[PDB]
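Structure incoming, see below.
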Amino acid sequence: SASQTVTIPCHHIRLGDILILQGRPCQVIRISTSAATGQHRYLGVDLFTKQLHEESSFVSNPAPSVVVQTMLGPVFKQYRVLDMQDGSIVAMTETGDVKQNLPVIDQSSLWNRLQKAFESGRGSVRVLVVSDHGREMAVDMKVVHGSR
């Protein structure tokens, strides 16, 4: 099943954001304007396959004088990190479900940043997880604030 999504106004999209392009979660690497339509065009790199995809914004008119250009972004899940072993991690969902071999994307030194944070406080460490058509991958990390 394809990733759950949220709607993002185009003004709020910047390079590096993750969007659904052609049904695939992609890192945005170029934002341009279509000369034929005037809409924003997004070029991105598939998080899983590393292929390039392109998609233009969707224009809508939800109310008088309201014109809206939006894109879809993935809903990210947040898992705890229980262990790190050879490029993948053991992660736990909010409900205790254990994922034994969760891959970590090779992007912006994520693995090294995760390893450094894991070794100085394991359970303050969370991974942000994208889930597309059955497959999951950690694509970012967070150190959970103590108050949480």
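Note that chain A is numbered according to Swiss-Prot, with residues 28-175 shown in order.
Cβ atoms are placed via backbone N, Cα and C, with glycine included.
The following feature annotations were taken from Swiss-Prot:
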| type | residues | note |
| --- | --- | --- |
| MUTAGEN | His39 to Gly | Abolishes the ability to self-assemble |
| MUTAGEN | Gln127 to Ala | Abolishes the ability to self-assemble |
| MUTAGEN | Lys143 to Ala | Does not affect self-assembly |
| MUTAGEN | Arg149 to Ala | Does not affect self-assembly |
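Provide an account of the burial state, proximal residues and distances for the features listed.
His39 (mutagenesis position) falls within a helical segment according to DSSP. In sequence order, no residues are near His39 (mutagenesis position), counting only same-chain partners six or more apart with C-beta under 8 A.
Sequence-distant neighbours of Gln127 (mutagenesis position) (same chain, six or more apart, CB under 8 Å from its CB) are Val117, listed in sequence order.
Taken residue by residue with DSSP, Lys143 (mutagenesis position) is part of a helix. Other Cβ atoms within 10 Å of the Cβ of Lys143 (mutagenesis position), summed over all protein chains shown, number 12.
DSSP classifies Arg149 (mutagenesis position) as coil under the three-state reduction.
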If one looks at the chain holding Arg149 (mutagenesis position), which residues at least 6 apart in sequence have a CB under 8 angstroms from its CB?
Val108, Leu109
